[PDB]
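Peer 1: Please read through the structure below; I'll follow up with questions.
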Amino acid sequence: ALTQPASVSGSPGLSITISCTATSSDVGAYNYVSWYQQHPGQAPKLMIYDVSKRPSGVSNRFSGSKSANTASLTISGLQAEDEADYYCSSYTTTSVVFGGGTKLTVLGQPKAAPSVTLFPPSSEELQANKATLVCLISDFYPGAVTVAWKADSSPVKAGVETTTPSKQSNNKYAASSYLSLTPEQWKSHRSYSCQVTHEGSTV
Amino acid sequence: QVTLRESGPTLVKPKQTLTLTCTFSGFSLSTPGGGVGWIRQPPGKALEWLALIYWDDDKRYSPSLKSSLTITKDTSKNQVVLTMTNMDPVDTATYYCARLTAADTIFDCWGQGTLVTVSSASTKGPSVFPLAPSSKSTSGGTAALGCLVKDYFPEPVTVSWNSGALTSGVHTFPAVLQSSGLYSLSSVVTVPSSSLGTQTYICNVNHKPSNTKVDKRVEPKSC
Amino acid sequence: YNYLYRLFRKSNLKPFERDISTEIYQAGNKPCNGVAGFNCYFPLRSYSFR
């Protein structure tokens, strides 16, 4: 098949390269090799096919070549809207391999703070015993948060852990808070305050 | 240009035969060197080729899977249909059908993606209950209101507050899998407290596998 | 210190090219003129022939 680097880092403005090795290359002469780009939540679009040439609609930032048997993707001028998974694909003797993945992490951005939003539950699900209070937070760069749902008691989460990257347009990692509030214990809970801890600024 | 849209039932019973189609428009399949294939993408994995058809009725399949993958062409109505048997709970992935223009351009134009999650569970009725933007959300900056659609096994479901207009604002974050084996979305809109009490807001749940579209709103409450 | 050699250059030198100009190297989202900036650096260096 085709092996690709797992994690690749790049400073904004510099250039990084990918490696599409042989790994028992039954591809033969390795004539054609196409690279794709798949952002989280969208469909993979072709960026460069036939590395000696480039398709229409792609800027000169994307370029590639193949010295001996390894295809490399030279991406110059990194920006915030470039963190996506790349895949090198060729034609084998009996199939069309797509290789592995390559995640690009462009560092050099200010650490954002997550805003807490505790939406009060409407008076429609409480009559049906479905207390599902939400403390949805988002807009943070690191991506490591730990909510501390507690009504002046031991902080517990009970399902808040979801591991959602959510690489939206602002390129900020989002979160998803969901509470397991007991429908019968809703009267005992005064307000069920919500506290979220962030990376670095744990307070 | 080339528009590759998919269709078919996303949720089905296990150990059956899928009927995932690929309606292509904007080109003719009879061009020399053309063809439409299929690519699988498991959640948290890489791409993998399954099948591919050509302009001369040639049906190429993956060497690993040849007893189930059966592709056919319907250029009379321009609808490529793919059929696969022996559905196991390992094939749950988002399928893509891309056009192969030539050998050098390997799958230039792709589709949009249709997740087929079929392991054990059937469809579940979604419970739509919007979160009322009370004084807590109003005084706390933006009074973000969000419908609490939950208790549904199929993952693909779209929501949009006041469909047609207000394209931005809605968060639309991925659902969370709790211990009940179901999903839940709480997409809130970023519309501030300027004018939200006298208007109407419906997130327009589009739980297509369940064939249910409940549009409802809420009023500001008092804690 | 009478021999200076270039160390930081954006692109590879083409066949038979003499870069007589000396402009401070560039960087990311910042217009470094090239006074004392750390992010930027002088293109030429200084050999220490001892």
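Throughout, chain C uses Swiss-Prot numbering, with the displayed residues spanning 449-498 in order.
Per deposition record, electron microscopy, 3.6 Å.
Each Cβ is built from the backbone N, Cα and C atoms, and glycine gets one as well.
Copying in the features that Swiss-Prot gives for the protein in this structure:
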| type | residues | note |
| --- | --- | --- |
| MUTAGEN | C:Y453 to F | Decreased HLA binding to NF9 epitope. Increased binding affinity to human ACE2 |
| VARIANT | C:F456 to L | In strain: Omicron/EG.5.1 |
| VARIANT | C:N460 to K | In strain: Omicron/BA.2.75, Omicron/BQ.1.1, Omicron/XBB.1.5, Omicron/EG.5.1 |
| VARIANT | C:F486 to V | In strain: Omicron/BA.4, Omicron/BA.5, Omicron/BQ.1.1 |
| MUTAGEN | C:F490 to L | Increased resistance to neutralizing antibodies and human covalescent sera neutralization |
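Give me the local environment of each listed feature.
Peer 2: In three-state terms derived from DSSP, C:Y453 (mutagenesis position) belongs to neither a helical nor a strand segment and is classed as coil.
Of all the Cβ atoms in the protein chains shown, 13 others lie within 10 Å of the Cβ of C:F456 (variant position).
DSSP gives C:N460 (variant position) a coil state; it is part of no helix or strand.
Note: C:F486 (variant position) has no non-local neighbours, i.e. no same-chain residues 6+ apart with C-beta under 8 A of its own C-beta.
Annotation note: C:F490 (mutagenesis position) sits in a coil segment as assigned by DSSP.
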Peer 1: For the mutagenesis positions C:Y453, C:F490, work out the Cβ neighbour count at 10 Å and name the residue with the minimum.
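Peer 2: Counting other Cβ atoms within 10 Å of each of the mutagenesis positions C:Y453, C:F490, the minimum falls on C:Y453.
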Peer 1: Recorded positions C:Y453, C:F456, C:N460: which have a Cα within 10 Å of C:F490 (mutagenesis position)?
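Peer 2: If one measures from the Cα of C:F490 (mutagenesis position), the recorded positions that come within 10 Å are C:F456.
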Peer 1: Within 10 Å of the Cβ of C:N460 (variant position), how many other Cβ atoms can be counted across all chains shown?
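Peer 2: Around the Cβ of C:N460 (variant position), 6 other Cβ atoms lie within 10 Å.
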